[PDB]
Amino acid sequence: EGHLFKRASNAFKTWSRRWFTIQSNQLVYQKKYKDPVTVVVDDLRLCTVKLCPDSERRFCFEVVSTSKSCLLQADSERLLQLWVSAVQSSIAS
Amino acid sequence: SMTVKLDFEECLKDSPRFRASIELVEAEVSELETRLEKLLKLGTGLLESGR
Amino acid sequence: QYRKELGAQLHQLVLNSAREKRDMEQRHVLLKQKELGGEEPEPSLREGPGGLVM
């Protein structure tokens with residue numbers, strides 16, 4: 001569970017920081033403290049994980065699943081590899 | 001012109017980024033059809049010229 | 001060589017678009033299911049009180 005940056009659903013697609021949880025082969029995001037969560041990808045066993053070497057954006061990954069995709073961006077090269085490996089173990093569940 | 005892959009956040013809050021993207025995708029659709037339909041009469045004309 | 005390399009790429013693109021649009025149809029589905037909301041959306045202030053953009 002931890003902080004990540006993502007892109008908004010506004011017409012400019014502006015970047016924004018939210019707190020994300022990986023649990024029970026699912027990825028959810030928290031929308032306020034002490035309030036119900038929203039699902040980001042329905043399942044992780046049906047995801048692939050993009051390490052994005054040709055992107056302009058720095059420390060970013062992309063998680064692409066059958067019903068839903070999400071671009072995300074972390075604060076360090078450590079955190080990229082640790083969020084990419086957590087999804088990658090999750091994809092093997 | 002507008003940004004690619006227009007996602008649902010902007011759509012449902014009636015943003016000006018949405019408001020301008022919808023302005024510009026319709027104007028792109030009028031240019032596109034006209035150029036396709038020109039490319040269509042010109043590819044018609046090409047076969048007629050070949051034949 | 002270009003006819004092949006454009007072609008191999010277009011068939012990965014179509015399978016990639018199929019999947020991206022599958023993923024987009026299911027998320028499209030989801031918003032309408034239970035979380036779309038009926039209240040007016042809120043004007044978003046930025047650039048503090050001295051630019052105060054709203």
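Easy rule for this one: first residue shown is 1, then count along the chain.
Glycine too: its Cβ is placed from the backbone N, Cα and C atoms.
Swiss-Prot gives this note for the published mutagenesis B:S15 to A (Swiss-Prot position 14): No effect on interaction with ITGB1. Mutagenesis annotation in Swiss-Prot: B:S30 to A (Swiss-Prot position 29), described as No effect on interaction with ITGB1; the structure shown retains the original residue.
When the mutagenesis positions B:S15, B:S30 are compared by the number of other C-beta atoms lying within 10 angstroms of their own C-beta, B:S30 comes out lowest. Secondary structure from DSSP puts B:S30 (mutagenesis position) in a helix. Straight-line distance linking the Cα atoms of B:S30 (mutagenesis position) and B:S15 (mutagenesis position), rounded to a whole number, equals 23 Å.
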